[PDB]
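Taking it in order: structure first as structure tokens, then the write-up.
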Amino acid sequence: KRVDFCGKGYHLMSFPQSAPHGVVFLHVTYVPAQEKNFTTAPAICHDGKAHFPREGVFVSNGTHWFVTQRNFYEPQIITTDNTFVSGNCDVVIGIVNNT
Amino acid sequence: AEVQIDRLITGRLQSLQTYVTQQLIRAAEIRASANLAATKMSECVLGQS
Amino acid sequence: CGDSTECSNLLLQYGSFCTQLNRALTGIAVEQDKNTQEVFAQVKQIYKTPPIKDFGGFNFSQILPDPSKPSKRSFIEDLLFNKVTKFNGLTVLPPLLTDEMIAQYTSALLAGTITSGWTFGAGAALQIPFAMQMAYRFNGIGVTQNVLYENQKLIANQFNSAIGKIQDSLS
Amino acid sequence: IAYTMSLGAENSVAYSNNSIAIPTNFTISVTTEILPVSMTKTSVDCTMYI
Ligand SMILES: *[C@@H]1O[C@H](CO)[C@@H](O[C@@H]2O[C@H](CO)[C@@H](O)[C@H](O)[C@H]2NC(C)=O)[C@H](O)[C@H]1NC(C)=O
Ligand SMILES: *[C@@H]1O[C@H](CO)[C@@H](O[C@@H]2O[C@H](CO)[C@@H](O)[C@H](O)[C@H]2NC(C)=O)[C@H](O)[C@H]1NC(C)=O
Ligand SMILES: *[C@@H]1O[C@H](CO)[C@@H](O[C@@H]2O[C@H](CO)[C@@H](O)[C@H](O)[C@H]2NC(C)=O)[C@H](O)[C@H]1NC(C)=O
Ligand SMILES: *[C@@H]1O[C@H](CO)[C@@H](O[C@@H]2O[C@H](CO)[C@@H](O)[C@H](O)[C@H]2NC(C)=O)[C@H](O)[C@H]1NC(C)=O
Ligand SMILES: *[C@@H]1O[C@H](CO)[C@@H](O[C@@H]2O[C@H](CO)[C@@H](O)[C@H](O)[C@H]2NC(C)=O)[C@H](O)[C@H]1NC(C)=O
Ligand SMILES: *[C@@H]1O[C@H](CO)[C@@H](O[C@@H]2O[C@H](CO)[C@@H](O)[C@H](O)[C@H]2NC(C)=O)[C@H](O)[C@H]1NC(C)=O
């Protein structure tokens, strides 16, 4: 998990090979590509209480909101199964209204 | 003149060799410290450890 | 010897010690240059901070570069430089990288980590607001991100006070 | 020719307080690195030498 210890990018695995007075490591890693922008909010108000994502991030393509992972675009509908609630939404800065 | 110049030559050569060896030791120490610094820069600035 | 034919002629029969000495010193110098270059040249592009700075209340003025000074160095770097303080066959060679270039690398690293987080260390830099990056960083140490969003102002105040204390301690 | 070296390409990432960037595809990369581990073992006499 330590960054840049074995190759550039997120480390997947490695393979060793011999050399006349040393060793050669082949590092297999993972690199993302083809990004977009979308729009973001930190929490969502509903019925006067604030919801946060269990794991992921809120995005919107312009009209509707979804939850995704942080390393690969895969929208899903926002549900009580993948969000958790904590307190009324009067303190958080950047809250948006949705269902 | 060759005798006295030879005495001076051997003395100065010995001093120079001593200086060079000390420099080599110090350089090795500095290189170790800089390797540690590079590791810290990679692991604590570009990510969370 | 110092510009004497007799001394050089006498020394000529001692072998090739001096070639070895020169080789050792040259190796040391090359190692020094490669060493600093390896430490500081970590990024591939020179990132720049946006002109408008609203990082959720956090204040990075004392570490961001100052366009007023020609050195384009920050406050802390200037405090550091002012605190740290002939020819008989020996010379001093200049370093390959000037101080301006090192300051530029430092600014690039700092802008990249402020704007994109840790994403720019792997592939292409990805934008993200600072508060959400800090929420991720709390989530990474076993504290739910809920905690950050109800204590944003207090956390920002603590961070600013700590930075001020550091600058005062150095000064 | 001689000149002043260029540190690298310069870009300004479009920071904003309500926008992110999420990847939509990936690539897999294999790199190599080389490390020396040993050198030749040598021995030298005295009387045969000096
Ligand atoms: C944002 O995403 C939503 C969800 O897919 C899009 O809404 C759908 O769009 C398709 C394409 O026209 C329609 O067939 C569906 O009926 C829409 N569903 C709903 C619930 O409206 C929306 O078009 C996307 N907006 C943009 C600008 O890309
Ligand atoms: C992100 O920054 C923008 C830029 O100021 C903020 O937009 C302002 O929002 C307030 C309150 O909604 C308005 O009174 C201002 O008129 C807005 N500015 C402009 C230029 O229209 C926005 O609120 C910020 N979003 C956050 C902090 O979540
Ligand atoms: C999200 O929905 C709530 C609930 O309707 C909005 O709160 C109301 O806002 C109106 C318009 O300012 C006020 O007249 C009401 O008094 C508010 N009610 C409560 C209970 O606070 C809220 O404004 C909506 N969010 C946004 C950004 O419009
Ligand atoms: C970030 O902190 C600096 C302090 O280093 C603030 O600079 C101060 O600004 C006020 C008003 O602009 C001046 O009266 C002080 O003299 C400044 N201090 C110094 C040391 O110059 C800066 O304003 C802060 N950032 C923001 C956005 O307020
Ligand atoms: C995301 O949105 C930005 C803002 O509209 C797009 O525009 C880029 O903005 C940056 C900084 O202002 C410039 O350096 C780029 O040249 C702009 N690109 C354009 C105009 O095509 C940006 O393209 C969008 N996409 C991404 C991946 O950032
Ligand atoms: C993700 O990237 C891969 C490779 O960069 C894409 O696969 C290529 O797709 C094009 C058009 O369909 C083909 O002509 C190429 O031969 C494909 N490459 C390989 C190695 O098979 C893939 O389509 C991309 N996926 C998305 C969703 O953008």
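Swiss-Prot numbering applies to chain C: residues 743-827, 854-939, in that order.
If you check the header, you will see the structure was determined by electron microscopy, 2.9 Å.
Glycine is no exception: its Cβ is also placed from the backbone N, Cα and C atoms.
In Swiss-Prot, the entry for natural variant C:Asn764 to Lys states: In strain: Omicron/BA.1, Omicron/BA.2, Omicron/BA.2.12.1, Omicron/BA.2.75, Omicron/BA.4, Omicron/BA.5, Omicron/BQ.1.1, Omicron/XBB.1.5, Omicron/EG.5.1. The structure shown retains the original residue. In this chain, none of the residues that are 6 or more apart from C:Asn764 (variant position) has a CB less than 8 Å from its CB.
Here Swiss-Prot notes a natural variant, C:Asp796 to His, with the remark: In strain: B.1.1.318. Proximity of C:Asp796 (variant position) to non-local residues of its own chain (separation of 6 or more, Cβ distance below 8 Å) is seen for none.
For the natural variant C:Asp796 to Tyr, the note given by Swiss-Prot reads: In strain: 19B/501Y, Omicron/BA.1, Omicron/BA.2, Omicron/BA.2.12.1, Omicron/BA.2.75, Omicron/BA.4, Omicron/BA.5, Omicron/BQ.1.1, Omicron/XBB.1.5, Omicron/EG.5.1.
In Swiss-Prot, the entry for natural variant C:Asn856 to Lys states: In strain: Omicron/BA.1. The structure shown retains the original residue. Taken residue by residue with DSSP, C:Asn856 (variant position) is part of neither helix nor strand, so it is coil.
Looking at Swiss-Prot, you'll find the natural variant C:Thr859 to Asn noted as follows: In strain: Lambda/C.37. Around the Cβ of C:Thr859 (variant position), 5 further Cβ atoms fall within 10 Å across all displayed protein chains.
For C:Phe888 (variant position), applying a Cβ distance below 8 Å and a minimum sequence separation of six or more within one chain yields C:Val785, C:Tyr789, C:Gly880, C:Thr881, C:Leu894. C:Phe888 (variant position) falls within a helical segment according to DSSP. A natural variant is reported in Swiss-Prot for this position, C:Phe888 to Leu, and the note states: In strain: Eta/B.1.525.
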Problem - CB within-chain contacts under 8 A for C:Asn856 (variant position), separation at least 6 - result: C:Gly744
